[PDB]
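Chemist: The structure is given below, and queries will be raised subsequently.
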Amino acid sequence: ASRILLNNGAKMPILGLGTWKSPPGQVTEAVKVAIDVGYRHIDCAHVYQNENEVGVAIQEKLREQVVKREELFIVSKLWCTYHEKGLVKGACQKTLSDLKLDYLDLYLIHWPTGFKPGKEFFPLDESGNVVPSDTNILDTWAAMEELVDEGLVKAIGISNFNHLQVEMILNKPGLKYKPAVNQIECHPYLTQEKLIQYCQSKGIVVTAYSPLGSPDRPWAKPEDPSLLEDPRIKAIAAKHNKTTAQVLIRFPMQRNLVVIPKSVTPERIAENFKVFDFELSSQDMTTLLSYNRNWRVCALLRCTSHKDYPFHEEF
Ligand SMILES: NC(=O)c1ccc[n+]([C@@H]2O[C@H](COP(=O)([O-])OP(=O)(O)OC[C@H]3O[C@@H](n4cnc5c(N)ncnc54)[C@H](OP(=O)(O)O)[C@@H]3O)[C@@H](O)[C@H]2O)c1
Ligand SMILES: O=C(O)Cc1nn(Cc2nc3cc(C(F)(F)F)ccc3s2)c(=O)c2ccccc12
């Protein structure tokens, strides 16, 4: 099926379009094409600095009556320099105004770590360490709950939270809404069995990011593994008469995950949605799972000293 039921009683499309690194002069086209081609979920964030252009696309397709707003599932994230209680609603409203929406279907705390507020997204000290904010995840979550109670967002969630930080929220005193989603990195080199089982056992839907290994990540290094070029993954693809990306997108779908491949290439945007007509076998799934290397696209090492840095813990 195309959607998964969230614990807020809404349905989330299991395939969405990613927008991190999508250039502001190509992302309007990319989102139009995606909607034309069937996508109903767009993954956004203020920190991606292109929400305005994404919004233009959404608006035009609504205007054109290609889609209705209820059919869309639009997701954004609160950036780290806005975890202070007084900053969350305006952060959300900026996103709404940029995307030209009057509500978000899902709004996530982008990272468990709060940073010092200001103009700077990664405020640094004279040793290039990120400057923390004294906020904690629990008060931040309480501020996300108010957005639900004010009608600005239909559901709230988390991203890059480890199982202990998920547990902190579920066990938060006076918790009012549980997280609907945990959005984490997940692909055959970072399979996440443990964190995924934890979350699903609690009725928290997991969204897999960087499902293709983020080949356009800005810090790519030569000896880094490459999913797209992995001969073993290519062989499974060939066996199924599909592309490697198709296998890499279909792979988290069969784990009951949501997946958001990024592309600005219209041929790829199309290709990437054509993943509902074939099935990986259990052997394929276990074989893909066997490629785990605990390799992360996204683990910015200048945050390692943050108290809430999520990746020291095993899972
Ligand atoms: N929560 C967070 O912390 C977080 C972190 C990272 C990512 N995310 C989200 O997850 C989305 C996906 O992750 P990602 O952007 O890191 O990377 P990704 O989706 O794994 O890979 C995107 C790269 O793959 C290429 N590509 C797309 N389809 C392809 C295909 N069929 N064949 C060959 N290459 C293809 C794209 O090229 P072109 O664009 O040139 O076609 C781009 O260079 C992001 O865009 C963002 O929405 C969230
Ligand atoms: O975030 C995006 O979606 C993609 C993303 N990932 N990363 C790697 C990161 N690693 C982190 C680690 C922590 C930490 F929690 F661990 F402290 C906190 C924050 C980050 S950002 C980036 O540095 C980044 C920079 C600009 C725009 C998007 C991103």
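To match Swiss-Prot, the residue numbers of chain A are left as they are there, and the shown ones run 2-316.
Quick reminder: no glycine exception, Cβ is built from N, Cα and C everywhere.
Pulled the feature table from Swiss-Prot, pasting it below:
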type	residues	note
ACT_SITE	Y49	active site, proton donor
BINDING	10-19, 211-273	NADP(+) binding site
BINDING	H111	substrate binding site
MUTAGEN	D44 to N	Reduced glyceraldehyde oxidoreductase activity
MUTAGEN	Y49 to F	Complete loss of glyceraldehyde oxidoreductase activity
MUTAGEN	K78 to M	Reduced glyceraldehyde oxidoreductase activity
MUTAGEN	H111 to N	Reduced glyceraldehyde oxidoreductase activity
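Explain the structural surroundings of these features, please.
Modeler: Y49 (mutagenesis position) has a Cβ environment of 19 other Cβ atoms inside 10 Å.
A 10 Å cutoff on Cβ-Cβ distances gives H241 (NADP(+) binding site) a total of 16 other Cβ atoms nearby, all chains included. Secondary structure at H241 (NADP(+) binding site), taken from DSSP and collapsed to helix, strand or coil, is coil.
Around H111 (mutagenesis position), the C-beta neighbours below 8 angstroms that are at least 6 residues distant in the chain are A46, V48, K78, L79, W80, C81, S160, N161. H111 (mutagenesis position) falls within neither a helix nor a strand when secondary structure is assigned with DSSP, and so counts as coil.
Other Cβ atoms within 10 Å of the Cβ of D44 (mutagenesis position) number 26 in total over all chains.
In the three-state DSSP classification, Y49 (mutagenesis position) falls within a helix.
Over all protein chains present, the Cβ of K78 (mutagenesis position) has 25 other Cβ atoms lying within 10 Å.
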Chemist: Relative to ligand 1, which of the binding-site residues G10, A221, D231, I261, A271 have a Cβ found under 6 Å from one of its atoms?
Modeler: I261
Chemist: According to DSSP, which of helix, strand or coil covers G10 (NADP(+) binding site)?
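Modeler: DSSP assigns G10 (NADP(+) binding site) to coil.
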Chemist: What residues, ordered by sequence, lie under 8 A Cβ-to-Cβ from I261 (NADP(+) binding site) and sit at least six positions away in the same chain?
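Modeler: Sequence-distant Cβ neighbours: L16, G17, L18, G19, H42, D44, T208, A209, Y210, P212.
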Chemist: Please give me the CB contact count at 10 A for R251 (NADP(+) binding site), counting all chains in the structure.
Modeler: 26
Chemist: Hey, how far is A221 (NADP(+) binding site) from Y49 (mutagenesis position), Cα to Cα, in Å?
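Modeler: The Cα atom of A221 (NADP(+) binding site) is 18 Å away from the Cα atom of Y49 (mutagenesis position).
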Chemist: For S211 (NADP(+) binding site), list the number of other Cβ atoms lying within 10 Å of its Cβ atom.
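Modeler: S211 (NADP(+) binding site) is surrounded by 24 other Cβ atoms within 10 Å.
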Chemist: How many whole Å apart are the CA atoms of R251 (NADP(+) binding site) and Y49 (mutagenesis position)?
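Modeler: With the alpha carbons as reference points, the distance is 25 Å.
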